[PDB]
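Colleague: Quick one: the structure is below, and I'll ask about it shortly.
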Amino acid sequence: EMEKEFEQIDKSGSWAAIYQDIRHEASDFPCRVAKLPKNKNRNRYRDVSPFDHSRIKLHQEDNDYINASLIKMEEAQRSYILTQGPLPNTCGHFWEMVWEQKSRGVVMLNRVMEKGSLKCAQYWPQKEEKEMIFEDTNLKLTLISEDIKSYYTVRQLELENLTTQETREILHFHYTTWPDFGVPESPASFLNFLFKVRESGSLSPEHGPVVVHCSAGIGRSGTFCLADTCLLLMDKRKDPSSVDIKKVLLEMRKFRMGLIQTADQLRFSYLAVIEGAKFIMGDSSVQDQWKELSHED
Ligand SMILES: NCc1ccc(NC(=O)C(=O)O)cc1
Ligand SMILES: [Mg+2]
């Protein structure tokens, strides 16, 4: 199992090598359209692209490209869209994806500024009064409310198709205390956050796939999905032992490159899943322990 494996890797200090095998075994698929000249300003990082086979296509004549991938987890029956943080020129496309993909939730795992640089455009309105309009995609976005907690913030937004005057409620779950290439403060705050997302219905199959992003859409986003999928599988067969994390991760990496960016992010994934297993297997009290230990208020 994973807990025994976790200790075996730990007490030998071999996470770097376990993580490197994963890196070495990971799928390599082509990213032809990401690399087209006409798409250079649509990509935040040169070395982070969506595979053609799993990329999300914008529904438009002109240019249907966005740096976003559908990760479709067959056995788990969960899909996620992983994407880079929007660029000043792709905030319209981003909100277009969300509309067309019928997404209910957006999980943001980074801050707009980290380490003195700009990791993501300010793609949602910070004030109720000052809604945003995306003229290129004919979408309007309004802040309806927010709930600021100590290390994450939840917002309600209303997205309007200005063409059909049709509106939707989107939930924005914003984790504000996770350093790029880092890990969360502890399993508890991460898990408390994950279960907040779940409790919202954002991950439910009656909606389009959740949009998950960090700066690149792979390190912190990969960590989130991996843990979520792993806990889901464990829940579905109520068998902690049947779940092989490394194998789930390799499965996810068929759909987008680079998922989990450091060995420590891998170790943390193990950690989060092992701790989340408690709740899955019938210990309802741990959720309240996570809320306390997270120091939410
Ligand atoms: N080195 C390219 C590169 C740049 C940024 C990232 N960030 C993330 O995955 C993240 O936001 O966690 C990952 C890879
Ligand atoms: Mg105000």
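By Swiss-Prot numbering, chain A shows 2-298, in order.
This entry, so its header tells us, was determined using X-ray crystallography, 2.2 Å.
Cβ atoms here come from the backbone N, Cα and C positions, even for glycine.
The annotation active site, phosphocysteine intermediate is assigned in Swiss-Prot to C215. According to Swiss-Prot, the feature substrate binding site maps to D181, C215, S216, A217, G218, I219, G220, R221, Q262. According to Swiss-Prot, the feature domain 'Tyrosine-protein phosphatase' maps to 3-277, an assignment based on sequence analysis. Quoted from Swiss-Prot, the note attached to the mutagenesis of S50 to A or D states: No phosphorylation. For the published mutagenesis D181 to A, Swiss-Prot gives the following note: Substrate-trapping mutant. For the mutagenesis result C215 to S, the note given in Swiss-Prot is Catalytically inactive mutant; abolishes sulfhydration.
Each of these features: where is it, how hidden is it, and who are its neighbours?
Modeller: Taking a C-beta cut-off of under 8 angstroms and a sequence separation of 6 or more, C215 (mutagenesis position) has the following same-chain neighbours: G86, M109, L110, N111, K120, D181, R221, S222.
In the three-state DSSP reading, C215 (mutagenesis position) counts as coil.
Reduced to three states, the DSSP call for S50 (mutagenesis position) is coil. Take the CB of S50 (mutagenesis position) and look out to 10 A: across all protein chains shown you find 22 other CB atoms.
Other Cβ atoms within 10 Å of the Cβ of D181 (mutagenesis position) number 17 in total over all chains.
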Colleague: Would you mind reading off the Cα separation of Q262 (substrate binding site) from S50 (mutagenesis position), to the nearest angstrom?
Modeller: 14
Colleague: Since the record lists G218, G220 as binding-site residues, which of them has the fewest other Cβ atoms within 10 Å of its Cβ?
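Modeller: Looking at the binding-site residues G218, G220, the Cβ with the fewest others within 10 Å is that of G220.
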Colleague: Based on Cβ atoms within 10 Å, give me the single least packed residue among the binding-site residues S216, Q262.
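Modeller: Lowest Cβ count within 10 Å among the binding-site residues (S216, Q262) is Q262.
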Colleague: From the Cα of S50 (mutagenesis position) across to the Cα of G218 (substrate binding site), what is the distance in angstrom?
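Modeller: Here the two Cα atoms are 10 Å apart.
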Colleague: Write out, in the order they occur in the sequence, the residues of the chain not among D181, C215, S216, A217, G218, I219, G220, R221, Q262 that have a C-beta within 8 Å of the mean position of the C-beta atoms of the recorded substrate site.
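Modeller: In sequence order, the nearby non-listed residues are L110, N111, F182, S222, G223.
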Colleague: Provide, as an integer number of angstrom, the distance between the C-alpha atoms of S216 (substrate binding site) and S50 (mutagenesis position).
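Modeller: The separation of the Cα atoms works out to 13 Å.
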